[PDB]
Amino acid sequence: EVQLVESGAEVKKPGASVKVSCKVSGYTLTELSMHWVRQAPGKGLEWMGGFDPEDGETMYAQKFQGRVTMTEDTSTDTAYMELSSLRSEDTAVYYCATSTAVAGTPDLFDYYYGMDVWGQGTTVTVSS
Amino acid sequence: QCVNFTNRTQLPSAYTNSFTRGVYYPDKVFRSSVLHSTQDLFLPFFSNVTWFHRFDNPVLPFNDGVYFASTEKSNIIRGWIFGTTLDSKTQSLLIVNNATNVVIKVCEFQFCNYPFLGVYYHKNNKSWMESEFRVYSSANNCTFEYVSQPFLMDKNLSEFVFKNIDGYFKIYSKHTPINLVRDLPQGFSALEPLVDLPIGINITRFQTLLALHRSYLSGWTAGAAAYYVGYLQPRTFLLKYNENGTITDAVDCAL
Amino acid sequence: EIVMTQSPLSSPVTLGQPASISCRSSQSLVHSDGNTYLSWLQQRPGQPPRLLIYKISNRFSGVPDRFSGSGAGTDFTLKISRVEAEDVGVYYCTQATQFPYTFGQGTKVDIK
Ligand SMILES: *[C@@H]1O[C@H](CO)[C@@H](O[C@@H]2O[C@H](CO)[C@@H](O)[C@H](O)[C@H]2NC(C)=O)[C@H](O)[C@H]1NC(C)=O
Ligand SMILES: *[C@@H]1O[C@H](CO)[C@@H](O)[C@H](O)[C@H]1NC(C)=O
Ligand SMILES: *[C@@H]1O[C@H](CO)[C@@H](O)[C@H](O)[C@H]1NC(C)=O
Ligand SMILES: *[C@@H]1O[C@H](CO)[C@@H](O)[C@H](O)[C@H]1NC(C)=O
Ligand SMILES: *[C@@H]1O[C@H](CO)[C@@H](O)[C@H](O)[C@H]1NC(C)=O
Ligand SMILES: *[C@@H]1O[C@H](CO)[C@@H](O)[C@H](O)[C@H]1NC(C)=O
């Protein structure tokens, strides 16, 4: 069973980098399609971007393009996401979710698209 | 990445007859239509060979040499571990087979408590890979490597003989179609020499490597494999070479 | 972009009475492979959401059997048979067929 841990909550001057990390265990990071979801307080959670298991690697939202960059460290099994140019609206909780890239055995495997195991969320806060 | 498995049970083991299996070519000399008597490490005729049906793979002793046999088509059995203490204190031998080649590798392996070849899906290069970090945590000071054509291929019984004599690890093998699964077959089939490896290590124990794959529904769910293990003894055989140089019969001179 | 509408926005239900949660999709969620990749997620206060149901009706590892899913095409229902105290919180319906992945507005279920 996949288990996920997150990084610490963070504050900054606006106009700098973010490094939210998400370390998986039980399943290594190359077996997992990895997704990042933003939830604002008082609003429903919306999907920022994540892995596409076939015909490409990563897909992004249309409103987050030019900001969000996702990269995966296989050696530490850690998924990292960054986004520059922080606005005051961006203050949110950042859920890290994952799923198995395929479903089945080496005989008769089929591609799986989903949002299965969600880690806890880093609380990103833009402030003074 | 050693995977500690809970509720591990001992593998069921019965005892079967060996009949006349386990004979090999003792030298690389062609002989035609002769009766050649040789004294070597042979599996004795009609001996008790242990048949091993989440189960453990037992770390069996090596003794003077090991006859190994398997009747399976699922390709669970992928190779073997050889050594004495099977940690990073002394050297160890690892034989791993996959679909394209065989890797034989002598390093100072720190083997896992439950070693298995892990088959897992890789999304970046988009196919199922096999991880050798599931059998050992680390390999260092590695003195021998050898990559060759795989010898775990084609209902078909696969037979191996492993010896570790005067600096050389000798592997003999034979693959034969059989039509029964409960016992070892009757008839007679000599094992051709497969490889002579200039290893020069101490080997007192061995362990079979099984391939376990992810279910993608602990996480590693694969079927159990059955294999036959017998032990060679210093013993005099009389081998019958026909006109084409093939050992077609043998008599065990102590039986 | 596929938008999910979720009905009703809130649902007060007592202990043991079954409840139904409707999810409607503007686009038909059938994939090329054949599986329609819809999931029902449940979120508790102070807790990240966790997967209840994947692929319309298939139950995830460890979810209790008082959750069931049904429906097809563009019309989907989540049925809770016996409401207990552990089911309070927000429920979401999501797809995974066409990028970007989208979520419903979420419904709130309480005790009293
Ligand atoms: C089967 O085994 C061979 C031998 O280990 C693998 O081929 C090697 O793959 C590594 C990848 O890290 C390369 O660095 C080596 O150069 C390869 N060696 C050779 C001789 O090809 C192969 O990838 C394995 N195949 C599977 C499906 O596991
Ligand atoms: C050895 O073989 C004999 C012959 O059947 C059998 O009775 C005996 O139990 C076997 N012993 C062991 C230890 O396998
Ligand atoms: C796995 O990926 C590496 C790097 O992308 C590549 O070199 C290798 O060939 C891939 N494996 C196979 C079996 O093709
Ligand atoms: C072998 O590896 C060990 C660590 O595992 C190291 O202490 C030792 O120096 C190595 N032997 C060499 C480099 O000859
Ligand atoms: C070989 O290994 C055994 C088991 O550890 C040990 O008792 C024996 O002394 C070793 N022999 C040599 C020559 O190292
Ligand atoms: C030996 O070789 C000859 C000539 O190639 C062949 O006719 C015969 O079938 C072979 N086998 C035996 C058992 O004689």
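Going by Swiss-Prot, the residues shown for chain B are 14-66, 78-178, 187-249, 256-293, listed in order.
Structure determined by electron microscopy, 2.7 Å.
A Cβ is built for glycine as well, from the same backbone N, Cα and C atoms used for every other residue.
In Swiss-Prot, a natural variant is listed as B:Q52 to H, annotated with the note In strain: Omicron/EG.5.1. Annotation of the natural variant B:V83 to A in Swiss-Prot: In strain: Omicron/XBB.1.5, Omicron/EG.5.1. For the natural variant B:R102 to I, the note given by Swiss-Prot reads: In strain: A23.1. Here Swiss-Prot notes a natural variant, B:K147 to E, with the remark: In strain: Omicron/BA.2.75. Swiss-Prot lists B:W152 to R among its natural variants, and the accompanying note reads: In strain: Omicron/BA.2.75. Here Swiss-Prot notes a natural variant, B:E154 to K, with the remark: In strain: Kappa/B.1.617.1. For B:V213 to G, Swiss-Prot lists a natural variant annotated as follows: In strain: Omicron/BA.2, Omicron/BA.2.12.1, Omicron/BA.2.75, Omicron/BA.4, Omicron/BA.5, Omicron/BQ.1.1. Quoted from Swiss-Prot, the note attached to the natural variant B:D215 to G states: In strain: Beta/B.1.351. According to Swiss-Prot, the mutagenesis experiment B:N234 to Q carries the following note: Increased resistance to neutralizing antibodies.
Annotated features, which come from Swiss-Prot, shown on the structure.
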| residue | record | DSSP (3 states) |
| --- | --- | --- |
| B:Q52 | variant position | strand |
| B:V83 | variant position | coil |
| B:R102 | variant position | strand |
| B:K147 | variant position | coil |
| B:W152 | variant position | strand |
| B:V213 | variant position | coil |
| B:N234 | mutagenesis position | coil |
Top Cα neighbour of B:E154 (variant position) in the set of recorded positions B:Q52, B:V83, B:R102, B:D215, B:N234 | B:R102
Chain C neighbours, taken from recorded positions B:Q52, B:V83, B:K147, B:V213, B:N234 with C-beta distance under 8 angstroms, are none
Expected list for variant positions B:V83, B:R102, B:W152, B:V213 against chain A, Cβ threshold under 8 Å, sequence order, is B:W152
Site with most surrounding Cβ atoms, counting all protein chains shown within 10 Å, from the recorded positions B:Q52, B:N234 | B:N234
Integer Cα-Cα distance in angstrom, B:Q52 (variant position) to B:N234 (mutagenesis position) | 23
Could you check which of the variant positions B:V83, B:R102, B:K147, B:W152, B:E154, B:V213 have their CB within less than 6 A of ligand 5?
-> none
So which of B:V83, B:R102, B:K147, B:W152, B:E154, B:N234, listed as recorded positions, have a Cβ under 6 Å from an atom of ligand 3?
-> none
Where the chain breaks for 8 residues between B:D178 and B:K187, how wide is that break in Å, taking the Cα atoms?
-> 9
Same-chain residues at least 6 apart in sequence whose Cβ lies under 8 Å from B:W152 (variant position) = B:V143, B:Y144, B:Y145, B:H146, B:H245
Inter-residue C-alpha distance, B:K147 (variant position) and B:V213 (variant position) (nearest angstrom) = 38
